[PDB]
Amino acid sequence: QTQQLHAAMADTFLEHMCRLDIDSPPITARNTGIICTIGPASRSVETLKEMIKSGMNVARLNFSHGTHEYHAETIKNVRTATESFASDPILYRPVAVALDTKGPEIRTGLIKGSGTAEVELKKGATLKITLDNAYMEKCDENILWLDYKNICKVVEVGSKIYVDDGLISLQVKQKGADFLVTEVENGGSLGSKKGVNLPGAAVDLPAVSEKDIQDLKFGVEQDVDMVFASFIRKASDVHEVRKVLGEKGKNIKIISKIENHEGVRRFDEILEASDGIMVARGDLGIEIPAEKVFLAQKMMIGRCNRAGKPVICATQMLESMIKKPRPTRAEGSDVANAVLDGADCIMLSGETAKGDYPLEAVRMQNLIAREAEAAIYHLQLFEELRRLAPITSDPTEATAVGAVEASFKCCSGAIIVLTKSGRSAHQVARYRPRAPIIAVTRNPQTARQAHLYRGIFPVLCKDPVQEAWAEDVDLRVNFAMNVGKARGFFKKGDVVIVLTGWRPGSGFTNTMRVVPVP
Amino acid sequence: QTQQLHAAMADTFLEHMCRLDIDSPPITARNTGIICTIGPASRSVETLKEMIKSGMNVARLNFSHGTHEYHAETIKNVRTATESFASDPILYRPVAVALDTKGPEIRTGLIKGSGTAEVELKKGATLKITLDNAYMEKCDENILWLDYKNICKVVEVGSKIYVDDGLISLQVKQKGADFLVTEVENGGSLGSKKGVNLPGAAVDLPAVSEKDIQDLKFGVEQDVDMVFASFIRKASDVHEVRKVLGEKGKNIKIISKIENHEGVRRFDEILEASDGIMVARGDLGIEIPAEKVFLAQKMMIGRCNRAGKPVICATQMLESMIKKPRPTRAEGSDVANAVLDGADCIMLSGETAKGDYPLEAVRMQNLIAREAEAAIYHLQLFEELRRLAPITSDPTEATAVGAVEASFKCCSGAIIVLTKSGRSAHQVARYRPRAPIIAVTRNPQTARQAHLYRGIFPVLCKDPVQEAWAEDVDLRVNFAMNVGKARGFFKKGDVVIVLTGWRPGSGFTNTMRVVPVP
Amino acid sequence: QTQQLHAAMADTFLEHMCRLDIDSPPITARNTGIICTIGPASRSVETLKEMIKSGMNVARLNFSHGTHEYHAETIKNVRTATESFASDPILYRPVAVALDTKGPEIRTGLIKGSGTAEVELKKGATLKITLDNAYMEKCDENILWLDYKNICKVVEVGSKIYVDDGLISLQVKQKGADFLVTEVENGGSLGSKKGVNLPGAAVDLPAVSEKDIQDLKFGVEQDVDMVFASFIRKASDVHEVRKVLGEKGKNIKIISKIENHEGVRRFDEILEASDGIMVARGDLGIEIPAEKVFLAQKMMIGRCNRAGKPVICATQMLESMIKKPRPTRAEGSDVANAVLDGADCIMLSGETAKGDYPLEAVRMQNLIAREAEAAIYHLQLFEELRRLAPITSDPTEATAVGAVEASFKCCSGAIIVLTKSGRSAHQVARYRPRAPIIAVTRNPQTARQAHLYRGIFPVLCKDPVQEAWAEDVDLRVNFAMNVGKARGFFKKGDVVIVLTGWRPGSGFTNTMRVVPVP
Ligand SMILES: O=P(O)(O)OC[C@H]1O[C@](O)(COP(=O)(O)O)[C@@H](O)[C@@H]1O
Ligand SMILES: O=P(O)(O)OC[C@H]1O[C@](O)(COP(=O)(O)O)[C@@H](O)[C@@H]1O
Ligand SMILES: O=P(O)(O)OC[C@H]1O[C@](O)(COP(=O)(O)O)[C@@H](O)[C@@H]1O
Ligand SMILES: O=C([O-])C(=O)[O-]
Ligand SMILES: O=C([O-])C(=O)[O-]
Ligand SMILES: O=C([O-])C(=O)[O-]
Ligand SMILES: [K+]
Ligand SMILES: [K+]
Ligand SMILES: [K+]
Ligand SMILES: [Mg+2]
Ligand SMILES: [Mg+2]
Ligand SMILES: [Mg+2]
């Protein structure tokens, strides 16, 4: 028995667990999207080709660093690498491009001139925070300059301040009108231009900064597929991003990053206004007690799953692999549990942006995700999603649920879906079938954006439109049939589910057929 | 909302998840036992006191290193630290001592010229493995001496050999009588005396070596509470440890460590013969594919939960804390998910034996475990444990289940249980009540051993025996009542469940009372 | 296999059904209370003794017939028969007395000449209804006198009028001053003083008339155990009855009878004000469409089960047995489904009051009830009762649920409960254990009223209160022990549950012990 089907038949979750079998191999298709941050270790066209081969579906560009020229080149390399595979539509894997905004970050100045300079702070020692730009290049164990000008207006005595991924901490002892005297909690090696967090402090920086305005315009110019908006705190923050992207960027998806307490508190507002969510655990785990992160993570994945909107689990998933070729046991666990929680996508940051083993990190996420997907208790999941979904008389929705139910009944090799905008394939995915969803579209952007959804394997048909619509439909269904055969998802004998519409244009999916693979 | 009680009332697991609230604080009681490995960083009487204050419940001695003299002094320090709190029975926290065997380990020799300054192994290079003792202290990038004399008999050309927590990988290119020429796959730095794994080979080292026998007997002499037996592969290995402990060590608990494929395959047989299980993920994630570990972990926790036997999740849970004062997000997640999976105890190894932040590591596990315990979906868990639990005409079992049912009905502050051997408390714990189980005993060994079970807070009553048994029982009940108040588990008005028996001696628990706190 | 235990282990309700076995004999104990209407056929002391031996637990006196002098003698006979078994407390069975009011009913007058005389009513013929007392004793096929003075003011032309258990239907053609010219739709023999129904009409008779007031005070004077209040339409009707019973009758249980559309619509407020409910289907099935009666029945049993208040399924359950010694297949099915629905008691009216086979009808209800009780799917029922069980801190409640859970765990022979007011035993029965609840009391009225609750086998202890309270408790527990053994509920080696308190007086039940039967 493969893909944990024995465990799949358990009548209780406990027995389901008891039945998980390390000797029960998973299927070929991996449903969870893998998002990779591109940087120095993975920027080349050559390495990008291997990233794609290893499993990358989305390339994330972090705009909290780098110039527009730098990112434009990275994007150009991503596309060169992605199109080197275009000559064979059957095997071509679309790759999306995501712009991750700097957003309202607070950073520090330069250490002793050299940007590569590092001052090792002494615990218990003191430290003065300067807002005097004269020191924005003069940083050492005694004077530290920040980006945030209104810092004194929101911080008090006793308050803590974290620097560099929240490792170096500080306690505000003396508050001035433009200065801060603090004592090191647990210092260490302090480099320059590091991230600073002010937990509990209501930072007043702008939802969309000047830099962010520049970057978003650039995103539109570069034709990015999505924007990961940093530090979203409320629905109005998302709306600002939306309005700034405006008309020209109207089809760009906005993924709100939840990384502070206010974002968690106002999560429902944010999700309603967003196209999807990212559980940005780096800042989140500095912003709120590290021990409460898993709670916020499971809450958000659960709500996104309930809403049918994409949710990404991010940050430090395979951290140790920045230096080692194998992950720690906690990391293998974290990736598997993010998938079991229900995340549509999992992400890599420093692991692929700058680490020594970018390809190994991608391959490991592919490996763990696939094993975890087979371990999902679909019996309970499908039942709860069905019962918890709003009641409606939308023909497409009824067709979507019937196809997933039919797919479980016959253990189909796939659910083939023709879609222009991606919507019909999204409706199927929210029900979480075990079988992969081959989404056939002629729209290159829907093909790339589809990766945000668990189980959707976007396929881009390049065939000219046949004059006879019925033949044009069969041509795309056969194209999917060919893809499934070439990819090892299924074979000639197998049974597959096929979703199509009654007429041309979006919004008319209403036909479900159980067909054998030709 | 407190202790995630809003999420607690969800009618589905998905909505349960949707309700997890980072602003819903947990109770004061932390149910999951914390096992700490003692070493250079935590050996002193003074830091051991903080270890205990920080949450350590069990001190683990790793016999893969050190002499009997060394370990006896560790044991003495643990007891000194533990008894420095004995003057106040109401606040005294029993601390167990666990002996973790070396078992059938394979280790490399010493690096030459600098017995630690590592040699660099590069992918593609060649490295010869020798058994010629002339090289046992002259290992380098070209020749590596190993511990296992029959290694050449169980490996073949093409076999894979892993070194140092499986971070270094080699492939046998040529086989010799007393050597192997290999090619390096995953390279890295090689230090001295590192662990070696031969996945897929049938290593013939005895499960219990002569050294293991010496150590086990030493464990009996030193009055240890439990043994963590390394590399258990089948029930007969367990029986062998049992025999070595013999009559004098008959009350010492045997926890079989599962760390190779065979252990997983014969798990049921091993579980039946053992007192409990350790999911020893270090070796397990080298022995089987890293991406399959979470499957084996959930299978074992689920099965031991079904059997009512203790299970320990171990290794690399807060790894990065060996060097940093704060854990990665994957580690925070790992500890939380182990508890949610149902692990009775969690463990620290390098984090407490040698890291720079042992105290912080202990405190973090305490914090995460308590948050995760509140997030458990008891509604489904208790229901499934009941249905799956073997029906029986056993009075004590019926009393235990009724007490847990009653604790949920009146949200009791605790279930107080008088126990001589610990059995009555173990029987309550297997049903997983939300309320803590205060186990009152006069037996010091059962007070220490009780820590292996989720939710049991052992309290050692020193009061002399009353002539009138009824009064002696009431005296012990009031003691529990006092511990709970001083510990902040409940107040004078609260309601608590209390279990007692019909006559003195073990095995007569049959009385359940719902009593208000005095 | 016995008492459908195989079916009990079923994981789904459908499989539970599939496993029901006509060859799995049930236990001796019958849980559903049997309420019998006393009349000419069952009024003699000699026949009453047999009724009790056959299974009667409650004697119902229908006050819409007979004088106070007549009922007082019936009550006297019921008590003479009941006490004839008093010389042996171990086998003595308490028998309750219920007073069922006439309430706002409408009846015709006497048929010409004789009082047994009847007239033939042909379909299509016309019949005139008069209110002119000159004809109240001259009723015949041409003129029918009724006792509802405002009838002409609440009815219209075309209105339907039913006579004699809704078997004769009349349609109003001409609405006269103090008469009605009607057309017979369904013919049949008309007798004297038959019940009349005006479905749809807003009959304005008093909830509690002057005669009902007198009968209710008579009930108090006669020391009846409960009142079955006819035609309750709202909470204020119940309050009126309570006020009439008043301070002296404050302990008499009020069971509101739901038999009209309004009582069903305002059911929740009626239940809150009442002690129990009776699903009075005779009138109900005339007042509302016959095809909807089962909906009202299952809604009421469900809501009563939810609130933990007694519910009686009544009327025409074994109708054909008024004339035949065996019931129809529909009747056997009806009794069984009333029990499966969750009815605390089932009732007999004409079958025992005037039928030719009173004893056989009682025996049949006993036989069917016992078979059905074993066929209940307790696995789902108990789980749902708990899930829906309110959140409280009452110790007695937590003890009751704990005892029921424990009874399922060890398949106990019984749950023995010492109770003064009966409340503690009521609390156990609301959770619907499979095991019988032997309620031991010294209070004769509580022993009598306990029959309203499914599963409570009331037992009246006559022994004098022992000096020492502990021995008095043990004395009462041992008494229940003797009862269970004498009646074949259990035997010496059996395990049973025992519930007692920590001090005399009501409201202190808090102790549960699992013990073998002496
Ligand atoms: O998912 P979307 O955007 O609603 O598209 C699904 C639509 O595509 C179809 O398969 C039609 O395809 P085309 O317009 O591409 O020929 C419809 O029949 C269906 O309404
Ligand atoms: O859990 P165990 O080992 O069975 O001990 C519970 C036993 O302890 C008791 O409370 C008796 O206590 P002492 O024998 O008084 O410690 C019994 O009544 C009960 O049988
Ligand atoms: O069900 P009730 O009316 O609350 O009675 C149960 C009560 O009876 C008891 O068994 C006491 O019995 P007695 O008062 O008749 O001696 C208590 O201990 C208990 O509180
Ligand atoms: O920005 C992020 O991705 C984070 O903080 O984790
Ligand atoms: O031995 C251990 O604890 C392991 O291998 O994880
Ligand atoms: O009154 C009743 O009992 C009825 O109408 O069924
Ligand atoms: K950010
Ligand atoms: K080991
Ligand atoms: K009637
Ligand atoms: Mg950013
Ligand atoms: Mg060891
Ligand atoms: Mg009546």
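Swiss-Prot numbering applies to chain B: residues 14-531, in that order.
According to its header, the structure was obtained by X-ray crystallography, 2.0 Å.
Cβ atoms here come from the backbone N, Cα and C positions, even for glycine.
Listed in Swiss-Prot for this protein:
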- B:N70, B:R106, B:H464: L-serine binding site (BINDING)
- B:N75, B:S77, B:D113, B:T114: K(+) binding site (BINDING)
- B:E272, B:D296: Mg(2+) binding site (BINDING)
- B:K367 to M: Abolishes both pyruvate kinase and protein kinase activities (MUTAGEN)
- B:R399 to E: Impaired homotetramerization, leading to homodimerization and subsequent activation of the protein kinase activity (MUTAGEN)
- B:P403 to A: Significant reduction in hydroxylation and in PKM-mediated transcriptional activity of HIF1A; when associated with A-408 (MUTAGEN)
- B:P408 to A: Significant reduction in hydroxylation and in PKM-mediated transcriptional activity of HIF1A; when associated with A-403 (MUTAGEN)
- B:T432, B:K433, B:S434, B:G435, B:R436, B:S437, B:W482, B:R489, B:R516, B:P517, B:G518, B:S519, B:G520, B:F521: beta-D-fructose 1,6-bisphosphate binding site (BINDING)
- B:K433 to E: Abolished interaction with phosphorylated CTNNB1. Impaired phosphorylation of histone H3 (MUTAGEN)
- B:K433 to Q: Mimics acetylation, promoting homodimerization and activation of the protein kinase activity (MUTAGEN)
- B:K433 to R: Abolished acetylation by EP300. Abolished deacetylation by SIRT6 (MUTAGEN)
- B:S437 to Y: Unable to bind FBP but still activated by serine (MUTAGEN)
- B:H464 to A: Abolishes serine binding and allosteric activation (MUTAGEN)
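What Swiss-Prot annotates, mapped onto the structure for a quick look.
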residue : record                                        : Cβ contacts under 8 Å, 6 or more apart
B:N70   : L-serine binding site                         : B:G46, B:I47, B:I48, B:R106, B:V108, B:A109, B:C358, B:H464
B:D113  : K(+) binding site                             : B:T50, B:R73, B:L74, B:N75, B:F76, B:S77, B:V240, B:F241, B:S243, B:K270
B:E272  : Mg(2+) binding site                           : B:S243, B:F244, B:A293, B:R294, B:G295, B:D296, B:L297, B:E300
B:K367  : mutagenesis position                          : B:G52, B:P53, B:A54, B:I335
B:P403  : mutagenesis position                          : none
B:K433  : mutagenesis position                          : B:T454, B:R455, B:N456, B:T459, B:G518, B:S519
B:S434  : beta-D-fructose 1,6-bisphosphate binding site : B:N456, B:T459, B:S519
B:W482  : beta-D-fructose 1,6-bisphosphate binding site : B:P517
Pairwise Cα distance for B:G520 (beta-D-fructose 1,6-bisphosphate binding site)/B:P408 (mutagenesis position) [Å, integer]: 9
Candidate nearest B:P408 (mutagenesis position) in space, where candidates are the binding-site residues B:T114, B:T432, B:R436 and distance is Cα-Cα: B:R436
B:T114 (K(+) binding site) versus recorded positions B:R399, B:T432, B:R436, B:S437, B:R516 - nearest by Cα: B:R436
Secondary-structure category, per DSSP, in which B:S434 (beta-D-fructose 1,6-bisphosphate binding site) falls: coil
Neighbour count (Cβ, 10 Å) for B:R436 (beta-D-fructose 1,6-bisphosphate binding site): 16
Recorded positions, contacting chain C; criterion Cβ under 8 Å; candidates B:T114, B:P408, B:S437, B:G520: B:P408
DSSP three-state assignment for B:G518 (beta-D-fructose 1,6-bisphosphate binding site): coil
Residue among recorded positions B:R399, B:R516 with least C-beta crowding, 10 angstrom cut-off: B:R516
Remaining residues near the recorded L-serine site, that is with C-beta within 8 Å of the centroid of the site residues B:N70, B:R106, B:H464: B:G46, B:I47, B:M69, B:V71, B:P107, B:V108, B:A109, B:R461, B:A463, B:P471
Sparsest-packed among the binding-site residues, when each Cβ's other Cβ atoms within 10 Å are tallied, from B:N75, B:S77: B:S77
Secondary structure at B:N75 (K(+) binding site), reduced by DSSP to three states: strand
Candidate with sparsest Cβ neighbourhood (10 Å radius) among B:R106, B:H464, the listed recorded positions: B:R106
Among B:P408, B:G518, B:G520 [recorded positions], residue with fewest other Cβ within 10 Å: B:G518
Rounded distance in angstrom between the Cα atoms of B:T432 (beta-D-fructose 1,6-bisphosphate binding site) and B:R399 (mutagenesis position): 23
Same-chain residues at least 6 apart in sequence whose Cβ lies under 8 Å from B:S437 (mutagenesis position): B:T409, B:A413, B:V430, B:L431, B:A452, B:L512, B:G514, B:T522
Cα-Cα distance linking B:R516 (beta-D-fructose 1,6-bisphosphate binding site) and B:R399 (mutagenesis position), given in Å to the nearest integer: 28
